[PDB]
Amino acid sequence: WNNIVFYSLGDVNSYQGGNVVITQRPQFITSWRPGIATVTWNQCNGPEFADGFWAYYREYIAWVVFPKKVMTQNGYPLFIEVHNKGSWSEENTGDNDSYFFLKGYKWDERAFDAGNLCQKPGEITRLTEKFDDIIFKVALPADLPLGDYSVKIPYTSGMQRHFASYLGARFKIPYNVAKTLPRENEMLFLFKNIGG
């Protein structure tokens, strides 16, 4: 059998870019911060709870789905590009709307730990794993009005936890499903457009 649950993180953060000119591509840092995660998706055909007497195998993969473009409050498109993805695996590059970053750090791990192996949407749990930062750079449209900006960039981040009854178990949430996942994170990009 196979139980997969996606634990969605949803913290709000701000990044100050300062004074910028439309000929620049100001960057902003996206950090992965430990916190409370909410189940927003699952697929299970196995047991609901492990009482401690039995073994199962773990496969954990971190996910980040980031938009390639975001509308400013006043109605202007900002183009988001990956500047430094660190060790993250950038996949489904063909998509025209979102970036897909993954990082599998655990697989084939046998465990007897008692617990719920298929929590339902809405359930929570604490995540303490840390992952590399991802730095992006933004292209501002030349016609962007001067002034201060505080752009809300919503995105998805979380832990795909896969529990299975056999060694060698492998699973990846489909990209088309992932892109639809709730984007509970929010990066508030701050900057003052002084022309250019």
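Note that chain A is numbered according to Swiss-Prot, with residues 21-216 shown in order.
Cβ from N, Cα, C; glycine included.
As given in Swiss-Prot:
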- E79, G124, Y125, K126, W127: D-galactose binding site (BINDING)
- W127 to A: Abolished receptor binding activity (MUTAGEN)
- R190 to A: Abolished receptor binding activity (MUTAGEN)
Environment of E79, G124, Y125, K126, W127, the listed D-galactose site - residues of the same chain whose CB lies within 8 A of the CB centroid: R78, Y80, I81, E129
Nonlocal neighbours by CB distance (under 8 Å) for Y125 (D-galactose binding site), same chain, sequence gap 6 or more: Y80, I81, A82, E149
DSSP-derived structure type at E79 (D-galactose binding site), helix or strand or else coil: strand
Nonlocal residues around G124 (D-galactose binding site), in sequence order (Cβ under 8 Å, 6 or more apart): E79, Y80, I81, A82, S109
Distance [Cα-Cα, Å, rounded] between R190 (mutagenesis position) and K126 (D-galactose binding site): 11
Cα-Cα distance maximum in Å, computed over every pair in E79, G124, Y125, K126, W127 that the record assigns to D-galactose: 8
Secondary structure of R190 (mutagenesis position) (DSSP, helix/strand/coil): coil
